[PDB]
Amino acid sequence: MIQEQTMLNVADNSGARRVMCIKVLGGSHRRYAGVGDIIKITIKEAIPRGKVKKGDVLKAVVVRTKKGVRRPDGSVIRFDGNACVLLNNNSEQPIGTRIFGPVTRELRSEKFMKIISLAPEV
Amino acid sequence: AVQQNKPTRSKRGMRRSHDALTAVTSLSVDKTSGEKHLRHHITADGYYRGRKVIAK
Amino acid sequence: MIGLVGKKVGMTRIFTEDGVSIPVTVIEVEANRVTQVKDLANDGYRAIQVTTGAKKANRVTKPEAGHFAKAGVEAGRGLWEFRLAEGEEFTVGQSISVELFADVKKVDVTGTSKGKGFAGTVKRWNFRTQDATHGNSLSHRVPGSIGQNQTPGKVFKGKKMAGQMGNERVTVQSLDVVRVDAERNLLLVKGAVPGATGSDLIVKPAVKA
Amino acid sequence: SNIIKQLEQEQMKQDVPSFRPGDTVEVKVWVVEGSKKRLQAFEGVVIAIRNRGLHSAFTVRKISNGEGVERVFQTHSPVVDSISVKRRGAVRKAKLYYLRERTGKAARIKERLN
Amino acid sequence: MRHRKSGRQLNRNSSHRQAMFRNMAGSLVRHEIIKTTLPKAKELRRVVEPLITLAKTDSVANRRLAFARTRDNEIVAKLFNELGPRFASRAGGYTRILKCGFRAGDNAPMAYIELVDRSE
Amino acid sequence: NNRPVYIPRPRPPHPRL
RNA sequence: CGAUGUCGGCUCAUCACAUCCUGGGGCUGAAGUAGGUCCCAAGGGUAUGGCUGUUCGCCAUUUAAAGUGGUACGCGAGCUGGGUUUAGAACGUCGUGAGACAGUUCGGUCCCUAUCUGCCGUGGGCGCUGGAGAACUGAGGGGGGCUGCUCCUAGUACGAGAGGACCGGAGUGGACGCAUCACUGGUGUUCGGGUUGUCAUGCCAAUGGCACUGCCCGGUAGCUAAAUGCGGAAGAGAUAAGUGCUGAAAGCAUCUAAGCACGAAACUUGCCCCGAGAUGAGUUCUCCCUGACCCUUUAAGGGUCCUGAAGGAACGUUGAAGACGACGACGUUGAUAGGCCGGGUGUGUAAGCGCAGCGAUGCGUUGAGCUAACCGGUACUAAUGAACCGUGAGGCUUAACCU
RNA sequence: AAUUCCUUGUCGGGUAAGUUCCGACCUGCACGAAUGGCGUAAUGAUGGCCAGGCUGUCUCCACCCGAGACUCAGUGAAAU
RNA sequence: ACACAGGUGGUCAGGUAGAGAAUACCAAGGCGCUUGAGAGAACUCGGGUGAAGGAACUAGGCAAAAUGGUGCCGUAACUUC
RNA sequence: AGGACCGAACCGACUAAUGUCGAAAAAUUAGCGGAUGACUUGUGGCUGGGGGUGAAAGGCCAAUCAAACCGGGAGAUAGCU
């Protein structure tokens, strides 16, 4: 459950550490983003030596949510924070080289193969 | 919030047609003492279903 | 095709071999006995009237007792009838079991929804509440405006306002039938159905095939 | 109800070990990736147990590399295969929700040694 | 909408409601018959009759638990010594409500609640 | 029967200019 | 002018079509994707933020689109009061001055218990004709009608290449609506526990009152969303723009004059709900009543005695029904409510005693004790025998069959 | 600018986006030196702007506890 | 104007905790405020709690929430020191 | 020492809600400012209407103030309703 103005941590090592969600994509009047929905974010503070600077708008994908995800058998997965991965605004293509922390398997959409491969767990 | 014309006595009576009370018309007679009382209620002297229940 | 009358019995879930859990509503569909068969010659339309359950001997009135005795059917609670599809026929006194739902996949369940009593516009029509602060005075959940001005001069019919909510019959359609148990008279349908536990439900095959 | 209770009873499993909140537990769960089925191990601390029969469930919290992960398992679901207990926490509270705030040396609990 | 809820409010807060039943439970035990409104009498059946059930078996823990309700040593003495043995073979239903007309002051439906005793 | 005394200003101070 | 509160915002809308999207078409300087323009079409849908009091506008990022207007520039007896528009004060400017300025700043009381119409709900009365209890037909009315992306067709048709369809099928989303509590949760001042101050039960121990439930930690049932299922149709009928077949007037040609075809989210139906007060008051099934006297201004007349059935109402216990009425279950030939027994759930190892320790405290008895609304049982208490209302075969005329 | 109509002057800072705010220039319609000019620590229930924490303000409301509203008994108004 | 949630000068002023005449619970003493009984709808008023987000609300962080005591360490720009 | 600081009584009234035929012809609830002073308060005096008083608002002068109240000129006058 990520909506506008929400703080997110960064799972990758692109140099960003905290980002603000400014829009939820994928539908008109969409309220909040799910486990693996694409969102538009702005970086609020990053590494000075990183390739992404403060106050830049680029897409992102949620990988972890505090609210959690629901499994088909009724189980749920919950995390202590919300995390995302950075993107390129033209092709999804996570720019990071490695991603820290667990990643749920809900991102297996025949496309996030790069995210799951770099995921230390699942 | 306030009336523009005073309602007639006809309208007043028409509204009051539903205010009429209804008689109980359901007074039961005690089995032993034969005292009229409301159904499912003790008699004035303290009887119910024949047997005395108040003893006072 | 005809439906059946059953009683809602709580809810449960079924665990499949692949792991996914299916929430199912349990409907107790005992034998339904046909009490009257209608024909175009007399009634102008063809239908069968059925009864289910049982009633106290001293509670069924004489007009109802004679109606059941004519068909030779034991007195039950209430009466319901279903129109025929012209492709099947029935006889008075015949008993209909839940087995007819063995070959179906979607069903429509009709029942009386739970009664919420007098409900406000916010709860009834999902009206948006006004601000709770910023000067608002005694207008936190009020409906707001209900008309325009002199030019209409009236409130249009069908306006959304507070009133009775629930306690009307509603139909949930295209529900997957999960399991049918003839010997135990159970009908597991995936999803939720209107009404509370113990309420009478009408189950018929889905019409939106 | 009698009908419901009988319906749930047939779906039970009798190989559910007895565990209490605060007990370190490793739960084996089934994982499917297209056509292959594998066993995945989730080890953590039981912080809450919900007893409702067929609807009984428990939640396990583990400290991952950076942040904690809480998973709620349905006890009688086919997904869970086996439950094993390593430690026996000496807690005296039904729900250990206070462990979320705590971290580091403050998240450890004593041993029942019973 | 209070679906399936139980417990009358009686236009009182929780603390006042609890005390009022506590006193009026004690009065019923002391006198074995009292006159109250019908709604109050009905709600008392759920606080007085459990007390008699507790008094069936005499023990230190039961005595302490009984004392914590009604907060009266006279009532606790009355229980476990008379009410207990008297209802030893009685499986509930220790009370009886009898409607007795309407109160003159405000037309409250009044009723007598009295233990199934006093057959001397 | 008897005229009032307080005679407050009933009109509301809100001019529609 | 014996008073019609005049900008914005919020809530709630409704109509028009000069259509923003979706739908159907003509032409194209229409290769295809994507366009331009015009015609038909109002079923549904038709953003979130930054700046400003702003409408507007600029800017940022979304969507299929972020339509134009009417409705007292819709809506203050529905809300706000930021702008403007009282009294205070200041700046610039004008005036000798009091003061003034669609010049600018700081501050500045928004009343109303709804009689009538209207609207949303819910009842009583009578009618529908002998009465009563049920189940229906359905005139008529209302609700719903939105759509993105991915894959297959296919990398096909097209195209020098770059690029890349039409039609049809499948899957998965957003927004909206209905239902529900099995799951994940919220609430749970009626359940259990921890704990601070103080008063009290003779005192210790153990408990209760008060301090926002004293402050907190969990949590049953209900209600509930963020939770979980389902829905938008397909099909048919008659059509709009448009495309036609045959075909004369007018030897030809021509969609039209006769005749025959197709043709859209529009219209009628199909789906769901209300519905015989539909005074045009409907249909079917079942149940109950088939005793006597008199009177006259001898009438579908009135009066008296005896009988009052089906059923209803009333009263009581009540309900996942409810403002009150109403609606449902039950009233002993009884599980309707309470209690009680067992279980479940929740909280979490009661009190007492014993042991270890100088002590706080710990261990054993003990996963104990206590448990609201839940589940299955049990007449233990309360649902009294009766009274009350409701009758005694139901008009006239005509038609058809027995007599 | 408490002063500026044209005007949201121009550039920079702050925000993804700044008619507000801060800094600088001067084309000062119509600042200006005791109806005082420019600074000024401290002070202010003083005006404007930004940040952290915090939250039902809000997305979007849900449940609960009390007093009214509703029914019964008694008493019994008002504007119009 | 009322048996009116307002106003009205001085003196005495105990216990436990507390810096305290604050505050909580009490003693002496005095009171339950002159309409009640039910039900447990919308909505209004006064309060409690809340998933994920945390000013996206709004003219404006209005209102709410939050901070809150003692001792020790430590404490910037600027300054009339 | 202090028109010093925090904070009750006491004095005042910045914000919000309630209340507008209210409990009240400006109050209540929750916050808020001063609180050894240019402070606050009891009792008694003095200033009288083109006058008083005013840390100055055209404020206050018995719920009435850009000229109080009462009686009189007075049946002022009214090309107005």
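Keep in mind that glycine also has a Cβ here, set from the backbone N, Cα and C atoms.
Quick look at what Swiss-Prot annotates:
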- A:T97 to A: Reduced RsfS binding (MUTAGEN)
- A:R98 to A: Reduced RsfS binding (MUTAGEN)
- A:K114 to A: Reduced RsfS binding (MUTAGEN)
- A:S117 to A: No change in RsfS binding (MUTAGEN)
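By a Cβ separation below 8 angstroms, chain D lies close to none of the mutagenesis positions A:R98, A:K114, A:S117. Listed in sequence order, the residues of the same chain lying 6 or more apart from A:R98 (mutagenesis position) and placing their CB within less than 8 Å of its CB are A:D12, A:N13, A:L118. For A:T97 (mutagenesis position), the number of other Cβ atoms no farther than 10 Å from its own Cβ, over all displayed protein chains, is 9. Considering other CB atoms within 10 Å as the measure, the emptiest surroundings among the mutagenesis positions A:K114, A:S117 are those of A:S117.
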